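A.B. asks: Next up is a structure, given as structure tokens.
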There are 2 protein chains.
Amino acid sequence: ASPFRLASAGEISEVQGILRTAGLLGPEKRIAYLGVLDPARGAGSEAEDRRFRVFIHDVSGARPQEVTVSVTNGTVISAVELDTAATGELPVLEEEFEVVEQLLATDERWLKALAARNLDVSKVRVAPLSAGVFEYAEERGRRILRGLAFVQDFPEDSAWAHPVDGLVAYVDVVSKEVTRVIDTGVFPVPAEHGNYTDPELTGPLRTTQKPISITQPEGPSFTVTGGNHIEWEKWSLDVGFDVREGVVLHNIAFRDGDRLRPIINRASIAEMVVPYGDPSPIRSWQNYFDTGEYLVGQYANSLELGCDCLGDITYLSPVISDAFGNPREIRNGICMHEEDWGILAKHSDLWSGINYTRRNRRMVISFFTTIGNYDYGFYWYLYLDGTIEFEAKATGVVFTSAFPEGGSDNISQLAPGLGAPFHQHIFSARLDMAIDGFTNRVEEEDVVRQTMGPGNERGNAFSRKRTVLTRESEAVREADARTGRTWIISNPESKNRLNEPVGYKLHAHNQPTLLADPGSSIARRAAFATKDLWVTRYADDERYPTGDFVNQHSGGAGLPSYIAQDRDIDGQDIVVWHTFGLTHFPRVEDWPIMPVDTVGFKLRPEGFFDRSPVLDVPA
Amino acid sequence: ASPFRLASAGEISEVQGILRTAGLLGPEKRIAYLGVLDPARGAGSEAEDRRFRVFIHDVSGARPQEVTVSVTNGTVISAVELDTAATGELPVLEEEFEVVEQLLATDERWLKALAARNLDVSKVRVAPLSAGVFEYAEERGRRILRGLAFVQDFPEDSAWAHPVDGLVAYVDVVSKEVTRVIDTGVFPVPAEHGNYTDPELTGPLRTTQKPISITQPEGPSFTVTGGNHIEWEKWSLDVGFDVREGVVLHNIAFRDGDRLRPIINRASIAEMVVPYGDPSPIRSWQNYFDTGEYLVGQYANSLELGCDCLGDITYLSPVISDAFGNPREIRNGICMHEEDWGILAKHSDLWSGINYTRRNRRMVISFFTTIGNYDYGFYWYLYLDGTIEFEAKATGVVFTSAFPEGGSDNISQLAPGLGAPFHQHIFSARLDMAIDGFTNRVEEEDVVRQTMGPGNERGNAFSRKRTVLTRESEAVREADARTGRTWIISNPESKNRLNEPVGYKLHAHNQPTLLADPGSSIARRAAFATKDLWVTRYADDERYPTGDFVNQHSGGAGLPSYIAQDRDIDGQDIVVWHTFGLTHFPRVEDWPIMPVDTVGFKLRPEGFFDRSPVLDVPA
Ligand SMILES: [Cu+2]
Ligand SMILES: [Cu+2]
Ligand code: NA
Ligand code: NA
């Protein structure tokens, strides 16, 4: 059967053919998003119905459509015309990458700005930047990109070293019109190159690094069946891939003795946003929803053995649609491997004389994406002891500006005249929970300090408290690192051998959440990012914390809308949405290419098992 | 030549000779501590002056002695008699491990307590548990241990499974008296065994783990010279070992071009304490200073190839003193190795067409110690990009009690009738800073949110602020995870090429600090544990946050007394003391042997370098 299998080339071609046959994919049409939908709750007991969801753009100016197709049955389930002024523009198209530059290169206003700075238009790269929603009334219902310029001295030059500050332009990418060109004044274009492969800058390459060789002479300890079903050290799951979210994990479960015990039904990064903290009008509008606006899966890198993924690696090569509905594979886009993870457990007992040491390991499922200047690695880990973890690795080249004469409270200096505006990278992990099945609840757990006094005469006692989140109205929670705050997802109907509800505990990093003023456009569009933890009642159309159409879309959709339904979440099918991010004040060490920095979260079993689940691990 | 070399067997024998000779080491004397002192500031000018410090106990009842010896010249530099009521009792002796059990075995009150519960005295283990300072006037200036009992059913049995609750004893070790026996009532002794090598409990061992082979066919990239001097990937340091602190790192420096740039003069874990949060009088006194009371260095494990340390491992075997002054080797007690650490930096540029990926690695220096039921791994990491990290890995067997009928706010259930009292493990890292030399200062850095309004019309701006800690009275700081609080150690007189002071940024995990009421004995004796970050002016006698003699010292010693001098720390030779720990509410999964959990901290360069320090890493 495998209803959770990866989309195949054939299914994508078949979706193309069904849309063509239905008159929904003529020559003016482009696919902005296409993805398989998950099986309905209660299916499987039913025969397969592989359904695909598609967002269709029209290059002639007609309204776009949202369409669901049954590839199994050869039918259109639903097709609806979108009013983008109301519900949002479609994601940025790959084919739009060059359009902002191209339109600007023959615009008199743009040419005058470049001439004022003695810049050859043929050398000026313009990034295709999402526009957001600000004060420009003509943009409402128009497909707009904003353009920031970077000089490329020659084909292999890193243009990020040479930002053109004081200049921004706005462009209607459908009508092919430049709507505005703003020039607030010339800034020096920083002169130093940032070519990290140029020997003049790297100096002589190190010869001190002796090889490290990681092999598995008997092959890996996991199996892959049905294309994407993994079995490893009692874990079971399906590795999905979506052009928006990237790698998605389905049906995470753990085989405890004879019983396959569900833990998480679906795990994904459902949004990620990069808000900038520079109040210059040149960049004060910039907030990049890498997931919702750009689609991180579509820009997943092909990962090279040795370089990207080291050891004995099993790759998946997910298939996506191009703009015309033809299938296109991302060769070696997903890495899967197990790695040693140091000591699992150890004790040398004085009274028994028994010395005991065991090694840990983890299964790693990862991909790496590139969104303009940024490159991110998304890593999911499963450990022997039942721990589940996510880690993002952020690297690439920092987004640059001029560094103002006399400094800046909102920009860092990286090189002479070269700045890097402050920003955050903020993720939302959507964890559709299934702790021992779907009947789940969430408690907030704080450490409780106790006063010295009767019953605690020495003032040493400390405790904890748990507060059940009973309805969605009560389920928008903030971190409290000082009181060791965590959140436990339990099954109130499933008890361990000590008669306590089985559970998993989410441990957050307690990094700063969204810093923008609460009255800002970004605080509304990225409302999710203002709070660390949200809990909703599962619904099949509540997929993204920002809604389906983020591009140039105001508040009105996403998590705040979902939570208003105030649904019962106390022993129901629920979804946890955890916000976590990095706050980046760039350092000189980040330039000219950034060393990886990290953020994430993990969930650990909390009386899920009846004792340590790793007593059967051999020496 | 190396003044920071490890103590050799010969040095310890030479120290032993000096003591016995001058009438300090007869049959009634026992060495409770011995170690090499670090050289004085600026001693590199003059010839070597190797001194050792010794604490000497007397089993007859005579006053203990602190003694400094010069091994290089064969003299006693000083020898002072200690008043222990005033300055503290000496560290627990290895040879006292069984004395509490033996003294109780012949005691009528104790035997009555055992007979009422039908426990065979030959099967009752009693732990030698540190006493602290409470309400018992008789104990002032006396060497006291407390006893808690655990039943061992046979030689190979884990006694931790069988706590005898409701029962505690106090013991004068020197005069061999039993001062008190408290029996608050019988609790059932939990019956299930906790023998994690018993096939009945483990079930059949897994056969699913295929090997992972990590080799270096050209050997490692680090060199070791003069016994303990490491050079690896631009790093330079010396690996010391002390019987109290364990592994100590000296002279951490980085070769930037042709200059050896100091970063940290000395790094150690200078204290670690395990306070318990159960108000039962049976345990409410218990607070185990594993470092200051027990000495974690002397209980360092011999680490086995393939089991404890995997890959190409270079070992050090530190030598320490036994109770009589003979050198005793800890074979393979320190592991040193490099390991792969994923992606270092990656960018695939749309405009330049250049794809770039580099791999990270880290140097690992570790040891593993065992303190009764606890086992801890202490790991220091140096990364290619200049990051320095410490991680503690906590494992072993949880300290147990009965689980009360009708539950507990201060104890977790692990098995039928078996409890685990809540507790913390709180570490203090003492970082004697030398950022580009000794003239340093510390700033507290908070993220700063900005209000929407003039100068920030879109309400997107955010910033940061830095507050210099100018004097020790202002230098006792708490975490604020919400505002992204960090601490930067800089050198105001050393500027990078952008004319900004060079610095390193300390990133804490912001876990809870000491939870005990501020009026408790443990808040006084482990005052360091109540705050996240302390900065003092360097003094050669200020080595530990809890003082030189922790055992039965009344409050206030160490950091609170040091900070009270209120010295200048703004551009001076300073020391950072970072408190960090684990708050442990034991889970069923921790039983019968606990999977590793971790805590730590890191420091990253912050304008220390003129650009990324890893551009010369090869593909
Ligand atoms: Cu960043
Ligand atoms: Cu613990
Ligand atoms: Na759910
Ligand atoms: Na210092």
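Here chain B follows Swiss-Prot for its numbers: 9-627, in order, are the residues you see.
From the backbone N, Cα and C atoms, a Cβ is placed for every residue, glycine too.
What Swiss-Prot records for B:296-307, B:379-384 is substrate binding site, and it gives similarity to another entry as the kind of evidence. The feature active site, proton acceptor is assigned by Swiss-Prot to B:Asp298. For the published mutagenesis B:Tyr382 to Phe, Swiss-Prot gives the following note: Loss of activity. Annotated active site, schiff-base intermediate with substrate per Swiss-Prot: B:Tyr382, in sequence order. Here Swiss-Prot flags B:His431, B:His433, B:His592 as Cu cation binding site, drawing on experimental evidence.
Can you tell me where each of these features sits in this structure?
C.D. replies: Counting every protein chain shown, 25 other Cβ atoms lie within 10 Å of the Cβ of B:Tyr296 (substrate binding site).
Within the same chain, residues at least 6 positions away in sequence whose Cβ sits under 8 Å from that of B:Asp298 (active site, proton acceptor) are B:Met280, B:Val281, B:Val282, B:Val304, B:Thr377, B:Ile379, B:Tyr382, B:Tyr384. DSSP assigns B:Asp298 (active site, proton acceptor) to a helical segment in the three-state reduction.
A strand conformation is recorded for B:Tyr382 (mutagenesis position) in the three-state DSSP classification. Around the Cβ of B:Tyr382 (mutagenesis position), the number of neighbouring Cβ atoms within 10 Å comes to 23.
Around B:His592 (Cu cation binding site), the same-chain residues six or more apart in sequence whose CB sits under 8 Å from its CB are B:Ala402, B:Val406, B:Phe430, B:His431, B:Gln432, B:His433, B:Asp605, listed in sequence order.
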A.B. asks: Under DSSP, is B:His433 (Cu cation binding site) part of a helix or a strand, or is it coil?
C.D. replies: strand
A.B. asks: If you count other C-beta atoms within 10 angstroms, which of the binding-site residues B:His431, B:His433 is the most crowded?
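C.D. replies: When each Cβ's neighbours within 10 Å are tallied, B:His431 leads.
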A.B. asks: Hey, what's the Cβ neighbour count for B:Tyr302 (substrate binding site) at 10 Å?
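C.D. replies: Other Cβ atoms found within 10 Å: 25.
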A.B. asks: I'd like to verify something. Among the binding-site residues B:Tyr296, B:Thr299, B:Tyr302, B:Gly305, B:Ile379, B:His592, which ones have a C-beta closer than 6 angstroms to some atom of ligand 2?
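C.D. replies: What lies within reach of ligand 2, judged by Cβ under 6 Å, is B:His592.
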A.B. asks: What are the non-local neighbours of B:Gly305 (substrate binding site), defined as same-chain residues 6+ apart in sequence with CB under 8 A from its CB?
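C.D. replies: When sequence neighbours closer than 6 are ignored, B:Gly305 (substrate binding site) has B:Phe249, B:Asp250, B:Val251, B:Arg252, B:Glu253, B:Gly254, B:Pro326, B:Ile328, B:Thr377 within Cβ distance under 8 Å.
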A.B. asks: Could you work out which of the binding-site residues (B:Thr299, B:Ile379) has its C-beta surrounded by the smallest number of other C-beta atoms within 10 A?
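C.D. replies: Selected from the binding-site residues B:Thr299, B:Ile379 on minimum Cβ neighbours within 10 Å: B:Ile379.
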A.B. asks: Provide the three-state secondary structure of B:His592 (Cu cation binding site) computed with DSSP.
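C.D. replies: In three-state terms, B:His592 (Cu cation binding site) counts as strand.
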